[PDB]
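Student: Below is the structure I would like to discuss, written out as structure tokens.
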Amino acid sequence: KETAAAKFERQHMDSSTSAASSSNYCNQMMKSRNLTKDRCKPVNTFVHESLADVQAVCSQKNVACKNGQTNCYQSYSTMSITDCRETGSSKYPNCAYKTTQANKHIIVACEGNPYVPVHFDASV
């Protein structure tokens, strides 16, 4: 099956755009990366950076994840991100999101060898 590292790239990477271009970015990206297949995922963030700079965050500032684990790392620098959150008119299978573009540090959890990101924790 799909690895955890691969799932993180499918759900959170968008190196092909520098930022969200319009209010429909979340609606199309959510559908196209298959994040609405079984149900509407309520929150999800896309990162508009090269995959090498996001993988490097596993060698940056070690911090505690929101749930207590200690395999979390925070970016020394801010990154371009898009936050997608479900709207009031969202109704499966027609999931609807609100697009929010912004610049913040990212917090991810890392695992394996090579040691890479496997989950998006938060943006701060």
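Note that chain A is numbered according to Swiss-Prot, with residues 27-150 shown in order.
Recorded method for this deposit: X-ray crystallography, 1.9 Å.
For all residues, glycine too, the Cβ spot is worked out from N, Cα and C.
I grabbed these lines from Swiss-Prot:
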ACT_SITE  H38  active site, proton acceptor
ACT_SITE  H145  active site, proton donor
BINDING   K33, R36, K67, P68, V69, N70, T71, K92, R111  substrate binding site
MUTAGEN   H38 to A  Loss of activity
MUTAGEN   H145 to A  Loss of activity
Student: A 10 Å Cβ contact count, applied to the recorded positions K33, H38, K67: which residue has the minimum?
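Tutor: Counting other Cβ atoms within 10 Å of each of the recorded positions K33, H38, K67 gives the minimum at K33.
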Student: Which of the three DSSP states, helix, strand or coil, fits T71 (substrate binding site)?
Tutor: strand
Student: Whole-number Å only: compute the distance from the Cα of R111 (substrate binding site) to the Cα of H145 (mutagenesis position).
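Tutor: Cα to Cα, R111 (substrate binding site) and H145 (mutagenesis position) are separated by 17 Å.
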Student: Can you name the residues of this chain that are 6 or more positions from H145 (mutagenesis position) yet have a C-beta less than 8 Å from its C-beta?
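Tutor: Expected: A30, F34, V134, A135.
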Student: Can you tell me the CA-to-CA distance separating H38 (mutagenesis position) and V69 (substrate binding site), as a whole number of Å?
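Tutor: Here the two Cα atoms lie 11 Å apart.
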Student: Sort out the sequence-distant neighbours of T71 (substrate binding site) for me: same chain, 6+ apart, CB within less than 8 Å of its CB, listed by position.
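Tutor: Residues satisfying the criterion: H38, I107, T108, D109, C110, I132, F146, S149.
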